[PDB]
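Input: a single structure, listed below in structure tokens.
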Amino acid sequence: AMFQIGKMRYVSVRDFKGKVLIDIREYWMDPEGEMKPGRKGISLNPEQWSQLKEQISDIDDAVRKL
Amino acid sequence: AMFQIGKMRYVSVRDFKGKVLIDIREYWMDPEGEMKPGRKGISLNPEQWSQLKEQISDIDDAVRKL
Amino acid sequence: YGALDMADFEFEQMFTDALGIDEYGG
């Protein structure tokens, strides 16, 4: 699965080894026609996924404080 | 502005030159005792940040579907 | 495929780093 959160920024979500590969990274175009991640990005650990969502309320609040 | 979202992974919402950036990066402890931001991570702006939260309804579905 | 496969082999690089560390404890 490939979601999008911004221009040239897609979220890679697929089966990998023995876990769900959730990688949020910039997506560049392949010479052929596909798209793949670059360098700027971070993978969302299954455990981090929950913590991040829960911290969103505080994170978002900090954004409005700046 | 330092929100822990996992182990060695912290979301830092800092204003950079007049731009509130939600930098989701890793932090490794130096020999001194301070956590320094690693090279692996991504700086999301409020715009992409909003989309990320909105895309959760889609991403979470793929994560909850093992 | 040129970049597709290239930016795939390096997926496990962060998989065994970011996608594998929170389940280590807590």
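Don't overthink the numbers, they just go from 1 along the chain as shown.
Every residue, even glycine, has its Cβ placed from backbone N, Cα and C.
For B:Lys7 to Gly (Swiss-Prot position 68), Swiss-Prot lists a mutagenesis experiment annotated as follows: Reduced ssDNA binding. A C-beta separation below 8 Å, combined with a sequence spacing of at least six in one chain, links B:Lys7 (mutagenesis position) to none of the other residues.
Taking a C-beta cut-off of under 8 angstroms and a sequence separation of 6 or more, B:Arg14 (mutagenesis position) has the following same-chain neighbours: B:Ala1, B:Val20, B:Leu21, B:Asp23. According to Swiss-Prot, the experimentally introduced change B:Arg14 to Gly (Swiss-Prot position 75) is described as follows: Reduced ssDNA binding.
For the mutagenesis experiment B:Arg25 to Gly (Swiss-Prot position 86), the note given by Swiss-Prot reads: Loss of ssDNA binding. Less than 8 angstroms from the CB of B:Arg25 (mutagenesis position) sit B:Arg9, B:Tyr10, B:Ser12, B:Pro37, B:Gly38, B:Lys40, B:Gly41, B:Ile42, B:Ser43, each of them six or more residues away in the same chain.
For the mutagenesis experiment B:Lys40 to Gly (Swiss-Prot position 101), the note given by Swiss-Prot reads: Loss of ssDNA binding. Using a 10 Å radius centred on the Cβ of B:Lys40 (mutagenesis position) and all shown protein chains, the other Cβ atoms total 18.
B:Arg25 (mutagenesis position) falls within a strand segment according to DSSP.
In sequence order, the mutagenesis positions near chain C, meaning those of B:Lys7, B:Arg14, B:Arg25, B:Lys40 whose CB lies under 8 Å from a CB of that chain, are B:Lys7, B:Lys40.
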